[PDB]
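S.K.: Please read through the structure below; I'll follow up with questions.
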2 protein chains.
Amino acid sequence: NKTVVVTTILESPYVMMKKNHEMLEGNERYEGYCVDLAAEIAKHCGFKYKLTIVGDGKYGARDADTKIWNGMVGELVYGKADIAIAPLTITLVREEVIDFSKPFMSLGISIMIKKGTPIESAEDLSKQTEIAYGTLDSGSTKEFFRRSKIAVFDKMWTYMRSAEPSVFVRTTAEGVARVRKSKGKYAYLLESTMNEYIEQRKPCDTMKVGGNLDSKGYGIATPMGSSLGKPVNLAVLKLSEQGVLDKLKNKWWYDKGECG
Amino acid sequence: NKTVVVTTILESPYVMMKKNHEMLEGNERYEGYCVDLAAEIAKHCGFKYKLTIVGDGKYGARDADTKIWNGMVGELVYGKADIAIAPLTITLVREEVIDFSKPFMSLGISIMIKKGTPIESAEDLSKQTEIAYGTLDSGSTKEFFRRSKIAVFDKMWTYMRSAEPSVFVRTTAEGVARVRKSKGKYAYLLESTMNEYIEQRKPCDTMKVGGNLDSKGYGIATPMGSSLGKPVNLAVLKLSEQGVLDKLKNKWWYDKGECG
Ligand SMILES: N[C@@H](CCC(=O)O)C(=O)O
Ligand SMILES: N[C@@H](CCC(=O)O)C(=O)O
Ligand SMILES: [Li+]
Ligand SMILES: [Li+]
């Protein structure tokens with residue numbers, strides 16, 4: 001029937017511009033883990049689709065004042081897209097307003113440092129002031145710190161929320177640049193999936209340190225009650241069980257890694 | 001209103017008999033990760049409940065001939081329990097017949113050996129015949145091997161399905177005993193969660209080797225369409241985000257580990 005509108009986000013290696021994108025149109029402009037996953041889910045569910053990059057470049061948060069959702073979550077809530085296929089964390093507040101598949105990838109929050117930075121853990125970050133640290137805006141990592149009752153994470157949030165200049169970034173790439181350019185004086189808190197990808201990219205100057213701070217998952221999201229949710233969830237489980245999700249992770253993370 | 005009937009399974013450290021169980025009655029007979037999780041979910045959802053150990057001691061599989069489900073899955077499908085709170089793997093075939101929460105624990109299939117056994121991987125097992133290996137009956141690990149199209153896992157299944165004497169066991173404890181007693185000539189394929197627990201128990205003679213073979217999760221299950229599913233799923237996500245699931249994992253795996 002109708003073309004399914006897929007909201008997604010330009011986040012490497014999930015969705016990236018193809019080298020020759022300026023000559024290409026439509027879905028062919030893009031490549032990556034989520035582009036491949038969208039093709040697999042569409043094939044299993046039997047729909048045609050159009051990939052659309054979220055206008056505001058955000059994952060999704062609800063404004064405390066207006067109660068309005070932004071980002072990909074907002075695109076689903078307000079009826080501007082039919083499905084989100086992206087590294088979108090399954091969270092309580094989001095689950096209350098959109099539907100999610102079972103997870104297609106497991107992850108947790110992690111620490112990225114410039115190589116040689118003397119930090120091995122969140123506790124280490126929390127006990128010093130020389131090295132600044134922050135998170136992405138409008139996403140689940142920022143919310144993790146804002147809501148935590150665990151002393152070390154509350155201490156980190158109390159620092160981050162009032163730090164000057166701001167420690168928060170608008171995109172993962174801006175966080176990576178800040179780590180790379182800050183001579184060891186900025187560390188970035190981000191999901192293990194993104195951190196592990198970046199560690200395999202030139203110039204090979206970052207690394208993931210410490211254990212993950214939490215354990216959670218990304219899911220494919222649909223507007224609440226959409227008939228697409230049920231077949232999409234069954235497709236995710238099938239792809240998981242057939243080993244396809246594992247093959248795609250290796251393809252986009254490790255197969256052409258650049259750091260040895 | 002009505003007392004919720006919870007089906008569960010005696011699998012350490014998820015549900016275990018308390019030391020003084022012979023003097024105790026009802027839910028007080030039991031302790032463990034799933035006993036604590038049931039209490040937390042009941043508190044958040046506001047129900048009273050009765051823990052019941054599944055009669056046949058199985059997780060759940062569908063008989064190819066009769067199409068009848070056994071185990072905890074069968075208890076839900078046939079209306080004998082209201083909810084399953086257990087280390088029950090979220091799988092495609094189960095998702096088609098019962099509802100599941102988002103996962104409360106992440107895991108994958110793994111290899112348990114007696115210390116000193118010269119095996120480091122599934123590929124190693126598959127390329128030799130001196131060391132026998134098998135899985136639990138009536139569960140998701142056996143089904144993983146039976147359905148895999150990946151050459152190494154298909155080769156392992158072709159061996160396991162015809163091995164004599166049988167390499168399959170009825171309970172995890174029987175698998176552990178077979179590893180411990182077989183002088184290095186049996187290796188057991190089981191979920192990483194169970195393997196990591198057993199590695200911390202006396203006599204400290206087993207170990208987990210190699211990476212996990214897959215990535216998946218346990219969920220709380222309800223009969224399809226039950227009104228309990230929605231609040232239970234929101235409770236799982238809340239407990240996840242508050243760090244309670246992490247606290248319970250540490251409590252039952254590591255806090256009183258016996259092997260250093
Ligand atoms: N996956 C996150 C974005 C990344 C982050 O917050 O670190 C989300 O869905 O909000
Ligand atoms: N968690 C598995 C049981 C253990 C196994 O198969 O290794 C299930 O739900 O079937
Ligand atoms: Li939801
Ligand atoms: Li289901």
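One-based numbering along the chain as shown.
Per the header of the entry, the method used was X-ray crystallography, 1.4 Å.
The backbone N, Cα and C atoms fix where each Cβ goes, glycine too.
As annotated in Swiss-Prot:
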- A:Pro87, A:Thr89, A:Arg94, A:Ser140, A:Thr141, A:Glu191: L-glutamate binding site (BINDING)
- A:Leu92 to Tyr (Swiss-Prot position 504): Promotes dimerization. Strongly reduced desensitization (MUTAGEN)
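Situate these features within the shown structure.
M.R.: Following the DSSP three-state reduction, the secondary structure of A:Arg94 (L-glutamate binding site) is helix.
The Cβ of A:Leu92 (mutagenesis position) lies under 8 Å from the Cβ of no residue that sits 6+ residues away along the same chain.
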S.K.: Quick one: of A:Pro87, A:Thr89, A:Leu92, A:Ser140, A:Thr141, which recorded positions have a CB closer than 8 A to some CB in chain B?
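M.R.: Out of A:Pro87, A:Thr89, A:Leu92, A:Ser140, A:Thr141, A:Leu92 lie under 8 Å of chain B.
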S.K.: If you skip the near sequence neighbours and keep only those at least six away, which residues in the chain come within under 8 angstroms of A:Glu191 (L-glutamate binding site), Cβ to Cβ?
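M.R.: For A:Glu191 (L-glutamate binding site), the qualifying residues are A:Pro87, A:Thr89, A:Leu107, A:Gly108, A:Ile109, A:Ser110, A:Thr141.
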S.K.: List, in sequence order, the residues of the same chain other than A:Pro87, A:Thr89, A:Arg94, A:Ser140, A:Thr141, A:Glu191 whose Cβ lies within 8 Å of the centroid of the Cβ atoms of the recorded L-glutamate site.
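M.R.: Going along the sequence, the neighbours appear as A:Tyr59, A:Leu88, A:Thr91, A:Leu107, A:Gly139, A:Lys216, A:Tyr218.
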S.K.: Considering each pair of residues in A:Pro87, A:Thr89, A:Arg94, A:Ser140, A:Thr141, A:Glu191, all listed as binding L-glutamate, report the largest CA to CA distance in Å, no decimals.
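M.R.: Value for the max Cα separation, rounded to a whole number: 18 Å.
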S.K.: Using DSSP, would you call A:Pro87 (L-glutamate binding site) helix, strand or coil?
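M.R.: Looking at the DSSP assignment, A:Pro87 (L-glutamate binding site) belongs to neither helix nor strand, so coil.
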